[PDB]
Every structure is written in C-alpha cells, then in structure tokens.
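Peer 1: Below you will find the structure I want to go over with you.
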Amino acid sequence: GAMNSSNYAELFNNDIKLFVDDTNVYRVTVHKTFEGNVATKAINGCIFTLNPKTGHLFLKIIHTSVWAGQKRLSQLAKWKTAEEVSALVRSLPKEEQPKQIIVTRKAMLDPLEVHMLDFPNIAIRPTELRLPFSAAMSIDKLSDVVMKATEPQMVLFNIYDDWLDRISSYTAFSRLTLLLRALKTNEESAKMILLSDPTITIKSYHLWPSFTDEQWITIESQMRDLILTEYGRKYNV
Amino acid sequence: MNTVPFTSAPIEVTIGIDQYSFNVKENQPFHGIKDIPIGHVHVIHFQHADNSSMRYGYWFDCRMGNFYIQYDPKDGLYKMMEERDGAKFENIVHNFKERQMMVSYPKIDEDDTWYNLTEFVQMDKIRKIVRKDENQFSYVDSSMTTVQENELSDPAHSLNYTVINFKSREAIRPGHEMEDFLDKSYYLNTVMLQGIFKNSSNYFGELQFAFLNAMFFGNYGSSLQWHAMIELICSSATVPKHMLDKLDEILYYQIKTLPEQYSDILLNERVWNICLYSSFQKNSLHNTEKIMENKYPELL
Ligand SMILES: CN(C)CCn1c(=S)[nH]c2ccsc2c1=O
C-alpha cells in the first residue's frame with residue numbers, strides 16, 4: 001500500500017526499491033505568437049529515478065524530439081516515463097532489479113503497472129509524502145546535463161556524493177530532503193546558502209559542496225531557517 | 001405453452017418466474033406454473049419467508065425436457081428435477097390443470113420485456129457457465145462466486161464467466177501498452193470477440209445472463225461481470241455499428257426492468273458515468289442515456 005510517515009523506515013532496509021518522479025519529464029515555456037495567441041515550446045526534461053538506500057540516481061534525459069508530432073503530451077509523458085522505467089528494470093541483472101517502485105504522483109500508477117505486467121513480483125506503490133524531487137532541476141550539474149543533451153541519454157549519479165562514508169542512508173535522505181525542500185521554496189536563497197563561502201568547493205565528481213560535519217550542521221540549520229521563514233513570508237506569521 | 005408442476009409447497013416462499021413473482025403460503029395447495037412461453041429460456045426462483053438469505057433458482061428451457069419442482073426437507077430447498085416418463089408427466093400435469101391448482105404465466109400480449117432481456121441468452125451457454133452436466137437445467141444462488149473472484153473456493157459451485165481484466169497480458173499487447181489500455185478495441189474485437197466468444201451474439205448472451213443473475217439473486221460477481229462487459233465495449237474506439245445499436249437496446253431494457261430501490265447496489269457509479277459521459281461511446285447510447293438520466297439522475 002501507500003508509503004507514508006508510519007512506514008518511512010522501510011526506505012532504508014535491504015529490499016531494493018526505487019522512487020520514480022515524473023514532474024520534470026514534460027517541460028514547456030508558454031509564449032505569445034505573432035497573432036497574439038499562446039503557444040508552448042517544449043524544453044528537455046528528465047525522469048528522476050532514485051535508490052534511497054544507496055543514493056544511485058538513474059537520470060533519463062527526455063529530449064524534445066520525443067514529443068514531435070504527438071498529441072496529449074501530458075498524458076503521453078506518463079506513459080513515456082513508465083516505458084523508460086520498465087526498460088531500465090529489464091536492463092538490470094535480476095539481482096539488481098527492485099522489489100518495489102514508489103511513484104511520487106498517483107497518476108503514474110496505472111501507466112507503470114501496465115508496463116510492468118511482465119514483473120508481477122515488483123510492487124508499484126504510491127506515497128502520501130509530498131517529497132520535493134521536482135526541485136532536482138535546481139541542482140546545477142543536473143540541470144546542465146539535461147539542457148545540453150542533443151539526443152536521448154541516461155546519466156548515472158550518486159545524489160549523496162560521499163555522505164554514506166560518514167552517515168546512514170536514513171540521515172543522507174533527511175539531508176537530501178532538507179536541501180530539496182529549501183531549493184523548491186526559495187531557490188535563490190537556498191543557493192546563496194550553499195555557495196556563499198567560496199572556500200568550500202564542489203568536487204568534480206560531486207553534486208554538492210564538500211562540507212565538513214560541522215559545516216553541514218550549520219548549513220542544515222540555515223536551510224531549516226529558510227523553510228520556516230518562507231512559510232511565514234507566505235502565510236504572514 | 002409448457003408447464004412446471006410442483007409436487008407440493010410445504011414451506012412459505014416467494015416464487016419468481018422470470019420477472020413475475022407471487023407468494024405461496026406454508027402447505028398451500030399450489031401445484032405449479034402453466035402457460036410458460038416456448039422459445040425462451042426461463043428462470044424459476046425462490047426466497048423463503050423465514051430466511052430471506054439465499055435467493056436461489058433454476059435456469060431452464062422447456063424444449064429440453066419435462067421439469068418439475070419438489071421440496072427436499074433434508075437439504076431445505078425447492079429442487080428442480082427432470083421427469084423422464086413423458087406419460088407420467090402429462091398425466092400429472094393434466095390432473096393439476098383440471099383442479100386449477102396452477103398459476104398462469106402472466107404475460108401481457110403487448111409485452112416484449114422478457115424477450116428483450118434474454119434475446120441472446122441460450123441454455124447451452126448457461127450450462128457452460130454453470131457446470132453440472134448431469135442436469136439439463138442450471139442452479140444459481142446469491143452466494144456463488146465467479147472463477148475470477150476465486151483467483152483473487154469450491155470450483156464445482158462457481159460461475160465460470162469469461163475472465164476480463166484490463167490490466168492483464170491478454171489485454172495489453174507488448175509495445176502497445178498505452179494504446180491498448182486507453183483504447184480497448186484490440187482486446188474487444190480480436191481477443192474476446194474473434195478469439196473467445198466467436199461472435200457478438202455470444203458476448204451479448206453472457207452479458208444478459210450476468211445482469212439477470214445480478215438482478216434476481218443479488219449475485220455480486222455477476223454484477224461485476226455485467227459492468228466489465230459494458231465497460232469493455234464503451235472503452236473501445238472501434239466497435240461494429242450494429243453492436244453499438246444492439247447494446248443500447250439491451251441496456252435500455254435492463255435499466256427499465258431494474259427495481260428502483262436496488263439501483264444503489266446494482267449500478268456502479270464509475271462505470272456508468274464513464275460510459276455515458278467520458279468514453280468513446282459517450283454519444284452512441286441514446287436510449288440508455290435517456291432512461292438513465294430520467295430514472296437514476298442521482299447516480300450521475
Ligand atoms: C526528512 N526528515 C524526516 C526530516 C528530518 N528532520 C530535520 S532535517 N530537521 C528537523 C527539525 C525539527 S524536526 C526535524 C526532522 O525530523
């Protein structure tokens with residue numbers, strides 16, 4: 001059944017599972033036409049497919065050519081997502097295939113279930129959590145590879161950098177959730193927090209800065225400050 | 001015009017014959033039903049006065065033999081039996097008619113309701129859904145489960161309706177996942193009509209039989225089957241034009257006959273709103289949409 005606060009610990013057990021977020025697959029800019037009508041122009045997108053235990057991110061880049069000549073693109077996007085997740089699973093050795101796939105939006109359930117009929121032993125689950133994976137395109141290196149792509153492409157990342165050398169996957173996911181929640185509520189402020197000190201750099205093979213343990217506590221506090229504020233600045237409190 | 005005699009009526013019971021019904025008192029001098037129209041299947045059904053639990057009954061066709069009803073005090077129900085001695089049977093019936101101890105099948109001459117509800121229903125197909133090969137008639141009751149219900153527990157006492165499942169490999173061609181799930185024409189026309197039922201008359205017969213078991217016995221798996229067979233057509237973009245016109249007539253008469261006070265349990269809001277207002281066939285069921293909107297506007 002659904003994944004929620006009550007069964008949150010299950011994410012970090014030893015059953016392989018993947019989150020799938022489809023919120024950045026079909027992306028458009030809306031603009032005026034010469035005749036004064038409105039039109040959309042698609043831009044490149046991505047499927048965000050994440051193992052929360054290991055940090056392994058399978059970023060399938062969705063090039064705009066996949067939408068050419070197609071109708072009802074928001075519906076097609078869900079089916080394209082399910083086609084690509086199904087292809088990913090079939091590409092993995094049996095012992096690496098997930099036992100569960102958790103979709104962040106319930107509209108992905110039927111598309112994924114139909115594409116995975118061959119895998120009756122993989123559970124497709126929704127979640128009651130409002131996980132902030134849509135903000136993945138605020139991570140500069142991820143946005144960069146998506147926008148530069150000229151063809152369909154799969155790129156593999158560890159979204160935890162090397163954190164698992166020092167913290168648990170439970171703590172790693174909590175840190176990722178705080179960073180993504182910050183970036184989604186106030187991207188400019190969040191990014192100022194992360195880069196302000198020019199002496200802390202991002203390694204070439206990493207996504208986030210090389211904070212010491214103590215600096216991560218400060219950073220996380222600052223992210224905790226931003227989110228509670230914006231929640232005032234929004235509701236006036 | 002054929003006759004189904006009763007040996008006796010030892011327990012108070014409401015007896016149904018097709019869409020008609022009448023009350024029989026405990027040990028009343030009742031000896032059966034005469035003037036039953038030849039050419040149609042029929043159903044004779046029962047609800048005891050003490051135990052409204054378990055409506056039950058028998059599907060039969062008088063052309064296939066001489067049938068009678070006899071109460072069994074051990075098993076506690078009215079049983080249908082076949083009489084093989086045709087002279088004993090005619091002699092029994094003639095005596096009961098002379099003494100006027102039979103109710104007359106009370107068909108109004110203008111009235112085509114039963115024909116319209118059973119147009120495509122054949123006794124030979126009933127007997128493949130309800131497997132009990134030693135008898136020419138078929139028993140159904142409120143509790144019997146369907147084969148598909150048993151997959152999600154006695155196989156001998158099941159309703160072997162054709163399994164329909166929209167999220168199944170039979171329903172979904174590899175490489176056509178989105179296409180076949182959003183437009184079920186492949187599954188309707190190739191898998192079910194050409195492959196399993198052979199023609200639309202057999203499909204309609206099973207649909208009509210499922211509705212009638214849902215209505216007369218409150219059989220829940222039958223109701224599920226009826227709605228699944230409607231939804232499979234309504235969710236197909238490509239349906240022969242004669243099938244759509246006939247489906248509209250079938251459903252019209254089913255909705256017309258449904259007891260007004262059972263509509264809450266026997267009609268699935270989601271299927272009907274989808275079929276009448278969202279599906280490919282939203283504009284193809286004019287008669288059905290008009291009677292639904294005038295008789296059950298609350299459901300919609
Ligand atoms: C996504 N994880 C579950 C949130 C972790 N977590 C964090 S980072 N901060 C904080 C502050 C007060 S409570 C609390 C808390 O639980």
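First residue shown is number 1, and so on along the chain.
Header says: X-ray crystallography, 1.6 Å.
Yeah, the Cβs are placed from backbone N, Cα and C, and that goes for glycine too.
In case it's useful when we look at the structure, here is the feature table from Swiss-Prot:
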type: MUTAGEN; residues: A:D21 to N (Swiss-Prot position 1853); note: Reduced growth at 30 degrees Celsius. Strongly reduced growth at 16 degrees Celsius
type: MUTAGEN; residues: A:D22 to N (Swiss-Prot position 1854); note: Reduced growth at 30 degrees Celsius. Strongly reduced growth at 16 degrees Celsius
type: MUTAGEN; residues: A:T23 to A (Swiss-Prot position 1855); note: Reduced growth at 30 degrees Celsius. Strongly reduced growth at 16 degrees Celsius
type: MUTAGEN; residues: A:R105 to K (Swiss-Prot position 1937); note: Severely impaired growth. Reduced growth at 30 degrees Celsius. Strongly reduced growth at 16 degrees Celsius
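Distances, neighbours, how buried they are, the whole picture for these features please.
Peer 2: With a cut-off of 8 Å between CB atoms and residues at least 6 apart in sequence, the same chain places A:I47, A:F48, A:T49, A:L50, A:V103, A:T104, A:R105, A:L131, A:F133, A:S134, A:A136 near A:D21 (mutagenesis position), listed in sequence order. The secondary structure of A:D21 (mutagenesis position), as reduced to three states from DSSP, is extended strand.
Sequence-distant neighbours of A:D22 (mutagenesis position) (same chain, six or more apart, CB under 8 Å from its CB) are A:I47, A:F48, A:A77, A:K78, A:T81, A:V103, A:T104, A:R105, A:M108, listed in sequence order.
All protein chains included, A:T23 (mutagenesis position) registers 19 other Cβ atoms within 10 Å of its own Cβ.
A:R105 (mutagenesis position) falls within neither a helix nor a strand when secondary structure is assigned with DSSP, and so counts as coil.
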